[PDB]
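Below is one structure, written out as structure tokens; comments come after it.
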Amino acid sequence: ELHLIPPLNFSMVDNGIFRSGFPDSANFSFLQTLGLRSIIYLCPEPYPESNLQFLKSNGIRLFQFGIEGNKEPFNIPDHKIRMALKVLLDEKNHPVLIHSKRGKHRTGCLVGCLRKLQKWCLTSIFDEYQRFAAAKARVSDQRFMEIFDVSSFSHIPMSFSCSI
Ligand SMILES: O=P(O)(O)O[C@H]1[C@@H](OP(=O)(O)O)[C@H](OP(=O)(O)O)[C@@H](OP(=O)(O)OP(=O)(O)O)[C@H](OP(=O)(O)O)[C@H]1OP(=O)(O)O
């Protein structure tokens, strides 16, 4: 009866936007229910054959922006986050799942930058980031969001969003 398994740290971010860690075959029946158009994948590692067959069967486009893992206190790639954000803000790509390995750091930073574009105060952005990152919350991830300059994205409409 209970049989659907969302991927690790799965959540709905907004209308047409999801976040998680790395899906495996146990999660495919759940992800099929979302009717995804796109995945934004933030790790450099090649997509496993299992996941590639799932994308092909379901007509899902893979956007890969490979952000190299780093541990505190040693550099979040502004350019890769911004390339991912440009794809995320295009409603033609929705519904879209953002994922990394566990969906805490790279995924957390991309979602936090979306919230800054949505005009959330920093403490509200950090609270949501911390909910997922839990004991692995990094000051460096929040600093990245704190200094992220919204200028180049500020004209992009979000009529997709629940938040008008
Ligand atoms: O605290 P560290 O510096 O030891 O981080 C560990 C690991 O934490 P753990 O050691 O408690 O298991 C992280 O997992 P969590 O903090 O998300 O639970 C993991 O991030 P991740 O989940 O892949 O990243 P997202 O998908 O969230 O972006 C990270 O991978 P990378 O930074 O991409 O290299 C690892 O670094 P290393 O062991 O050198 O490969």
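Residue numbering in chain A adheres to Swiss-Prot, whereby the residues present occupy positions 50-123, 125-214 in order.
Note: Cβ is positioned from N, Cα and C throughout, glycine not excepted.
Taken verbatim from Swiss-Prot:
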{"type": "BINDING", "residues": "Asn125, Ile126, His129, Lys130", "note": "1D-myo-inositol hexakisphosphate binding site"}
{"type": "MUTAGEN", "residues": "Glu117 to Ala", "note": "Reduces phosphatase activity toward para-nitrophenyl phosphate 2-fold"}
{"type": "MUTAGEN", "residues": "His155 to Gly, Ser, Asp, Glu or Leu", "note": "Abolishes phosphatase activity toward the phosphoinositides PI(3,4,5)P3 and PI(3,5)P2; reduces phosphatase activity toward para-nitrophenyl phosphate and O-methylfluorescein phosphate. Strongly reduces activity against 5-InsP(7)"}
{"type": "MUTAGEN", "residues": "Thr157 to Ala", "note": "Strongly reduces activity"}
{"type": "MUTAGEN", "residues": "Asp191 to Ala", "note": "Strongly reduces activity"}
Quick one: which of the recorded positions (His129, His155, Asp191) have their CB closer than 6 Å to ligand 1?
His155
Can you tell which of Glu117, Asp191 has the most other C-beta atoms within 10 Å, given these are the mutagenesis positions?
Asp191
Have a look at the recorded positions (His129, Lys130, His155) and report the one with the fewest Cβ neighbours inside 10 Å.
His129
When DSSP is mapped onto helix/strand/coil, what comes out for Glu117 (mutagenesis position)?
coil
Measuring Cα to Cα, tell me the gap between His155 (mutagenesis position) and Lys130 (1D-myo-inositol hexakisphosphate binding site) in whole angstrom.
14
Can you give me the Cα-Cα distance between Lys130 (1D-myo-inositol hexakisphosphate binding site) and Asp191 (mutagenesis position) in Å, rounded to a whole number?
14
Rounded to a whole number, how many Å is the Cα of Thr157 (mutagenesis position) away from the Cα of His129 (1D-myo-inositol hexakisphosphate binding site)?
15
Largest tally of Cβ atoms lying within 10 Å of a Cβ, found at which of the recorded positions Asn125, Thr157:
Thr157
